Every structure is written in structure tokens, then in C-alpha cells.
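Peer 1: Sending over a structure as C-alpha cells; questions will come in a sec.
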Amino acid sequence: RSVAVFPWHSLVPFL
Amino acid sequence: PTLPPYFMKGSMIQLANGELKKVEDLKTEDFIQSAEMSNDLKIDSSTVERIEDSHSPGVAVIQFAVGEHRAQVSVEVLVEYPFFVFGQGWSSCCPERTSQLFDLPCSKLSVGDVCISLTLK
């Protein structure tokens, strides 16, 4: 089975 | 700007090593470890030098001093956008709104708070 997952690098800005 | 759905409570976040965690449970070490684990991203401390709230409807302008050299960077975000402060966690301009909208406990972002940001390595 599979689930929608967000990677950790989306939670922090690239200032 | 706008707001992504991953700040929502219960959002599955995949750490660098494959481990899965709920966005509300993320800790500083999880980001630090993930940067270490990664082969391309590294962590850069970004210090909030000033917050100029109510720039326009629902937006704040934050001025950071990014990384080592401390390059002045100003950015524009929806007031409820949360930054991750080292040793403190989710912090925004309007903790109240971020919490109501995202159901995310949240601190009050403040001048001097060192945020987690990323740069290639």
C-alpha cells in the first residue's frame, strides 16, 4: 500500500 | 504569496533517512539530522532582523540575515506562514491564526529568532 507524503525539505524556505 | 497544505496537523513528512513523522512532532534535530543525511541540502541559520507586519492584506514582510556572512534578505509571506526556529519550532507572525488555520501549536516569531533555512551543498 502507499500514502501521500511530503518531504522534509518543503517545510523550510530557501532564503 | 500562498500557503501549502503540509503545515496541516497530521501531515506525513518524510525525513531524509526515510522515517515518517507528523509535521506537528518535528523537532530541531530532525531537520539537522536530515540535512546531514542528505547529499545536496545543508542547513543555514537565518536570523530575523525585523518584522514589518501588515504590508498589505494578510501579508507580512520579514527581513533576515541569512547564513555566515549575514546577507540581508527580505521576504513577503502570508501572516500565518510558519518558520521553524532552532530549539523552538513552528513560529509565525500571528501564532493565533497559524494555530487556528493549521491546528499547529505555534510561537510568536521575533526579532532575533534564528530560523532554519536551506541552501545547496
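Note that chain B is numbered according to Swiss-Prot, with residues 568-688 shown in order.
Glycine is no exception: its Cβ is also placed from the backbone N, Cα and C atoms.
Swiss-Prot feature annotations, pasted as is:
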MUTAGEN   B:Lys589 to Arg  Sumoylation reduced to 53% of wild-type
MUTAGEN   B:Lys594 to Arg  Sumoylation reduced to 68% of wild-type
MUTAGEN   B:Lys609 to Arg  Sumoylation reduced to 43% of wild-type
Peer 1: Provide the three-state secondary structure of B:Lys609 (mutagenesis position) computed with DSSP.
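Peer 2: Looking at the DSSP assignment, B:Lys609 (mutagenesis position) belongs to a strand.
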Peer 1: CB neighbours of B:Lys609 (mutagenesis position) within 10 A?
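Peer 2: B:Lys609 (mutagenesis position) is surrounded by 12 other Cβ atoms within 10 Å.
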Peer 1: Fill in the CA-CA distance, B:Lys594 (mutagenesis position) to B:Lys609 (mutagenesis position), as an integer in Å.
Peer 2: 16
Peer 1: From the Cα of B:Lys589 (mutagenesis position) across to the Cα of B:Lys609 (mutagenesis position), what is the distance in angstrom?
Peer 2: 22
